[PDB]
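Step one of this worksheet: look at the structure below.
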Amino acid sequence: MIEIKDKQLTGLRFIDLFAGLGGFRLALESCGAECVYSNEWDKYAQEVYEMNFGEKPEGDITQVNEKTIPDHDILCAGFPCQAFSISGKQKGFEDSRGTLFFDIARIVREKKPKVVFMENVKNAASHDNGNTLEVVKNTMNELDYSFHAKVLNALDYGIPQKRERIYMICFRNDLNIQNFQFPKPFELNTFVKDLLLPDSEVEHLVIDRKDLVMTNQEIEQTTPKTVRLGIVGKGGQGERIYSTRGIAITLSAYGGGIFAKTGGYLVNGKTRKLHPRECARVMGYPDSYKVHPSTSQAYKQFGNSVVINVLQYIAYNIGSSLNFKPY
DNA sequence: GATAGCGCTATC
DNA sequence: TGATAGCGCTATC
Ligand SMILES: Nc1ncnc2c1ncn2[C@@H]1O[C@H](CSCC[C@H](N)C(=O)O)[C@@H](O)[C@H]1O
């Protein structure tokens with residue numbers, strides 16, 4: 001994550017819905033904003049969250065009275081995505097875990113925050129002929145909010161991860177925000193191998209499988225993209241080996257495969273999966289952030305989390321627009 | 001809960 | 001296409 005000297009969100013209050021690890025909090029907090037409420041129902045996520053913010057998020061958002069949520073200026077929410085991801089069954093809103101956005105929709109109805117910040121996977125952008133994104137857009141307009149939506153890839157914001165996500169920035173129409181803009185991409189100068197841990201710390205992660213089949217020669221030069229080198233088994237999810245010289249693939253929350261949730265990488269001749277801490281770095285989390293004691297949960301948490309840095313550049317720009325109030 | 005084979009999708 | 005990749009799914013122990 002990046003250091004932000006000029007705090008654009010000082011004095012502003014924000015809610016952390018579907019908090020997970022607190023990625024949205026890490027980001028807005030770096031911009032000066034203050035967290036007044038967090039929500040997350042996963043026992044384990046609540047555990048890590050506390051382990052890092054000394055607070056315990058509140059359970060099932062679908063049973064919390066909106067009127068109960070603290071007043072706030074910015075609603076952050078990277079709601080569930082299993083129901084919209086390229087990787088899953090795409091049952092969209094029909095999916096039990098897919099209606100959560102309407103839970104946000106009604107929080108906003110009550111609290112009427114100055115800004116609604118949301119995040120989800122790229123496929124949500126076009127899911128079901130783009131009708132999903134459209135309901136969200138109209139549902140937001142009908143609450144009296146503008147709807148700024150764009151798909152950014154982490155690799156375009158200082159983080160070596162091919163994580164493409166759709167970010168939705170909604171401003172209350174009353175405030176007349178017109179100069180909002182999404183961060184401009186900038187050259188990726190960091191790669192997977194720059195974030196790796198020393199071999200001695202990742203030995204236990206090394207995987208040696210007879211079905212290891214290297215299909216591509218390691219790359220000498222760093223690149224702003226994922227470069228597959230080899231594969232194990234049938235090369236399915238979590239069975240693909242990539243170049244540390246390139247960028248990492250998308251961390252997943254439920255992903256399987258021998259390299260479950262992180263993907264395989266080639267480090268000093270050995271083939272291995274990433275370490276939870278490496279995921280953290282891959283997600284833009286500061287090493288000072290405490291990962292969950294359970295590697296599996298830790299991986300899941302980082303898997304469906306967000307890249308802080310990206311969240312920062314957006315958050316900072318959110319403040320700019322918010323603060324630009326000439327006479 | 002943790003591990004891991006998968007199998008079908010979107011994209012150009 | 002043909003090749004690549006995905007905050008996933010779910011069976012098993
Ligand atoms: N009804 C509900 N109430 C609270 N949290 C819920 C929920 N349904 C799903 N979730 C939570 O939704 C989160 C979606 S992933 C969001 C991750 C988060 N922005 C981060 O940076 O970690 C998960 O942590 C999941 O456990």
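Looking at the header, which is where the method is noted, we find X-ray crystallography, 2.7 Å.
Just so you know, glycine gets a Cβ as well, placed from its N, Cα and C.
Experimental mutagenesis is annotated in Swiss-Prot for A:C81 to H, with the remark: Cells grow as well as wild-type, loss of methyltransferase activity, DNA affinity is about 20-fold lower than wild-type. Cβ environment of A:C81 (mutagenesis position): A:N120, A:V121, A:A124, A:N304 lie under 8 Å away, each six or more residues apart in the same chain.
For the mutagenesis experiment A:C81 to S, the note given by Swiss-Prot reads: Cells grow as well as wild-type, loss of methyltransferase activity, DNA affinity is about the same as wild-type. Taken residue by residue with DSSP, A:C81 (mutagenesis position) is part of neither helix nor strand, so it is coil.
Swiss-Prot gives this note for the published mutagenesis A:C81 to R: Cells grow as well as wild-type, loss of methyltransferase activity, DNA affinity is about 10-fold lower than wild-type.
Quoted from Swiss-Prot for the published mutagenesis A:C81 to G: Cells die, loss of methyltransferase activity, binds DNA about 3-fold more tightly.
Taken from Swiss-Prot, the feature active site applies to A:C81.
Within its own chain, A:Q237 (mutagenesis position) has A:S87, A:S252, A:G255, A:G256, A:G257 as residues 6 or more apart in sequence whose C-beta sits under 8 angstroms from its own. In the three-state DSSP scheme, A:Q237 (mutagenesis position) falls into the coil class. Annotation of the published mutagenesis A:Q237 to X in Swiss-Prot: Decrease in enzyme activity due to 98%-99% loss of DNA-binding activity. No change in substrate specificity; the original residue is retained in the structure shown.
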